[PDB]
Amino acid sequence: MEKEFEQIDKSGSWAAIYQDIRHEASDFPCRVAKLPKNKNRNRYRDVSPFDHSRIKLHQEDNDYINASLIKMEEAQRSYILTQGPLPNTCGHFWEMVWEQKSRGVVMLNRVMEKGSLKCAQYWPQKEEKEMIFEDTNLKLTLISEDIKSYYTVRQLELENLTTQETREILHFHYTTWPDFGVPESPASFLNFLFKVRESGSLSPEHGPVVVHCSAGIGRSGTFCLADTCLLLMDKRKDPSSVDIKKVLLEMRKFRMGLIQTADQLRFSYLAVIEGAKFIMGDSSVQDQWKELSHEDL
Ligand SMILES: O=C1C[C@@H](c2ccc(C[C@H](NS(=O)(=O)c3cccc(F)c3)c3nc(CCCc4ccccc4)c[nH]3)cc2)S(=O)(=O)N1
């Protein structure tokens, strides 16, 4: 994998490889997303879920939410990629997390980035001010949080007011991944990823983990592409067999625009190559990543 990486660097062809992916990427209808009554449920007019893979809310009224089920068959993992909820779709977001039985939510953006709103404040920041989503009959409470230098882990209690059943939902928030950019290093990205893996949130005993950034395609796609490729290297008999471009194209059959820049693609290569070290046995790379990620700053 590092041989191809190496030859792409030297050829200086990241942009070309990336454009080829854009050109070969699937293109399926998004009719429900584009219905006029669904307009205020989309943060960006040009980022929509494909009809075939969209997540349907269980409410009789309007079952629409800008979310997509990305089902990677060989790797055996599923993810839900969605936009940062809007003020009117926060109830919808937690309704999907409830109905889909998700256990963890991976947020890769900040509510405000460079002076622009990118996502609504859909979870409570204070223990004492829980949130109620009237339209969906759900209550959400912040139970605790572990704040690190570049990410935070939050324990949330989601409750179905109707049945009074409650669930523990884990929030994994990467606070330093710039829009249209990349993590500070493979180390802090992988550090974050394995923290999600180790929590149990990605276990097939739970519903799909819900991943999102602002549009649910650039940073979200980068996160999922690396996790899936690492899963494959640990599955197949020959880890060097993983073709990241093919995997990216497979992912794009489920949601449009996954990976938004040639550099995010190159970063994905670095994250996987680096992460392969741990998949092959190296027992010192994980701690090395933590140190390099300066999480205890
Ligand atoms: O790294 C990232 C990029 C963010 C991001 C990506 C895309 C958008 C959508 C945005 N729409 S508009 O209405 O502001 C907008 C801007 C320019 C032209 C236009 F008509 C509408 C956007 N779209 C493009 C270009 C198109 C990007 C794209 C490519 C394939 C599939 C889907 C979207 C660039 N920014 C917003 C944030 S993320 O939160 O997904 N993480």
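In order, the residues displayed for chain A correspond to 3-299 in Swiss-Prot numbering, which applies throughout.
Positions of Cβ are set from backbone N, Cα and C atoms, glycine also.
Here Swiss-Prot flags 3-277 as domain 'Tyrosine-protein phosphatase'.
Cβ-based neighbour count (10 Å, all protein chains) for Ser50 (mutagenesis position) stands at 22. According to DSSP, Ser50 (mutagenesis position) is assigned to coil rather than to any helix or strand. According to Swiss-Prot, the mutagenesis experiment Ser50 to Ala or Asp carries the following note: No phosphorylation.
Around the Cβ of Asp181 (mutagenesis position), 17 further Cβ atoms fall within 10 Å across all displayed protein chains. Listed in Swiss-Prot is the mutagenesis experiment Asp181 to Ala, annotated as follows: Substrate-trapping mutant.
A 10 Å cutoff on Cβ-Cβ distances gives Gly218 (substrate binding site) a total of 30 other Cβ atoms nearby, all chains included. What Swiss-Prot lists as substrate binding site is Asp181, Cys215, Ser216, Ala217, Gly218, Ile219, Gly220, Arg221, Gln262.
The C-beta environment of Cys215 (mutagenesis position), restricted to residues of the same chain at least 6 apart in sequence and closer than 8 Å, consists of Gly86, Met109, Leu110, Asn111, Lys120, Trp179, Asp181, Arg221, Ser222. The DSSP secondary structure for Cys215 (mutagenesis position) is coil. Swiss-Prot documents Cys215 to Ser as a published mutagenesis change and attaches the note Catalytically inactive mutant; abolishes sulfhydration.
Under the heading active site, phosphocysteine intermediate, Swiss-Prot lists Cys215.
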If we take the residues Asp181, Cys215, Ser216, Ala217, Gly218, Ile219, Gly220, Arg221, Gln262 that the record assigns to substrate, their largest CA-CA distance in Å comes out at 12
Here the Cα-Cα span from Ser216 (substrate binding site) to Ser50 (mutagenesis position), rounded to a whole number of angstrom, reaches 13
